[PDB]
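Here's the structure we're looking at; comments come further down.
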Amino acid sequence: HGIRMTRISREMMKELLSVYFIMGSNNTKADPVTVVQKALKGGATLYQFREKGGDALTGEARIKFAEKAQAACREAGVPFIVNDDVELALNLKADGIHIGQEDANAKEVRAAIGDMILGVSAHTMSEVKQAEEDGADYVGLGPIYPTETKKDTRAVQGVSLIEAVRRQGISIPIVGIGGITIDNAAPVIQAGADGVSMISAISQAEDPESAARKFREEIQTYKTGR
Ligand SMILES: Cc1ncc(C[n+]2csc(CCOP(=O)(O)O)c2C)c(N)n1
Ligand SMILES: [Mg+2]
């Protein structure tokens, strides 16, 4: 994953979304970079650096943590995505950026980042369509199941929006998010998603490596079987 000179293809985008681990320092009681390393070794296919709120790091300390997480992703051969912070993404030469409905407007972010990967969180059909017309490479849909990791979430929607987007014939890359565990991931893939994303199911696991590996095995099975 080098410096891109073309938009990512939908085929490659959908492969990367399979097991999409998201983490910051306030999401684990263990050493944060160690947790990221273990998730990548077990099989996460994409990583998002999300360091915000709670007792998150700030300043130089947050930047130095991001550089260590990015180096972990380079050693594993997995792309590094930054949540929210367009300037950090550009300064680190991240592989991409994830934004939501209250963040910078997708059209302006797509202008600022060239051919980097762009993800948008969406909760409704118009928001998916808008994200696609704005130049997103994928959408994050949810919350599928109840979750407390992110404070301010929208209402729990199950797989309803995923099915509705596939019914309207839209083929954009989709990752499901919100309260996903190894026990409830399969239906997200059966409804038509290209992957699952998680924080707690991996970051707070007794054994994050084995948790990542089990997700990778299960998601592969269900993508072939739907
Ligand atoms: C790919 C992507 N889609 C959406 C979001 C926003 N988001 C929605 S629910 C949630 C918490 C999940 O934690 P848990 O797995 O512990 O329930 C997050 C961070 C994002 N940052 N990235
Ligand atoms: Mg955001």
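Each position is counted from 1, following the chain as shown.
Determined via X-ray crystallography, 1.2 Å.
For all residues, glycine too, the Cβ spot is worked out from N, Cα and C.
The 4-amino-2-methyl-5-(diphosphooxymethyl)pyrimidine binding site annotation in Swiss-Prot covers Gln48, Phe49, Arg50, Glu51, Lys52, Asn83, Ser121, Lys150. Secondary structure from DSSP puts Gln48 (4-amino-2-methyl-5-(diphosphooxymethyl)pyrimidine binding site) in a beta strand.
Counted within 10 Å of its Cβ, the other Cβ atoms near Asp84 (Mg(2+) binding site) come to 17, all protein chains included. The Mg(2+) binding site annotation in Swiss-Prot covers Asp84, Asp103.
Sequence-distant neighbours of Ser121 (mutagenesis position): residues of the same chain at least 6 apart with a C-beta under 8 Å from its C-beta are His98, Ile99, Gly100, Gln101, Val139, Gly140, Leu141, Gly142, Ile177. According to Swiss-Prot, the mutagenesis experiment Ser121 to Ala (Swiss-Prot position 117) carries the annotation: 8000-fold reduction in catalytic activity.
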Entries of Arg50, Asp84, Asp103 (binding-site residues) sitting next to ligand 2, with Cβ under 6 Å as the cut-off: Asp84, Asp103
Sequence-ordered recorded positions from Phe49, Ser121, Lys150 with Cβ under 6 Å of an atom of ligand 1: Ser121, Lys150
Maximum Cα-Cα separation (Å), residues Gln48, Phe49, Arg50, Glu51, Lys52, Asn83, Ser121, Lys150 listed as binding 4-amino-2-methyl-5-(diphosphooxymethyl)pyrimidine: 17
Which of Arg50, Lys52, all binding-site residues, has a Cβ with the fewest other Cβ atoms inside 10 Å: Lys52
Distance, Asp103 (Mg(2+) binding site) to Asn83 (4-amino-2-methyl-5-(diphosphooxymethyl)pyrimidine binding site) (CA atoms, angstrom): 10
Three-state secondary structure, which DSSP defines for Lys150 (4-amino-2-methyl-5-(diphosphooxymethyl)pyrimidine binding site): coil
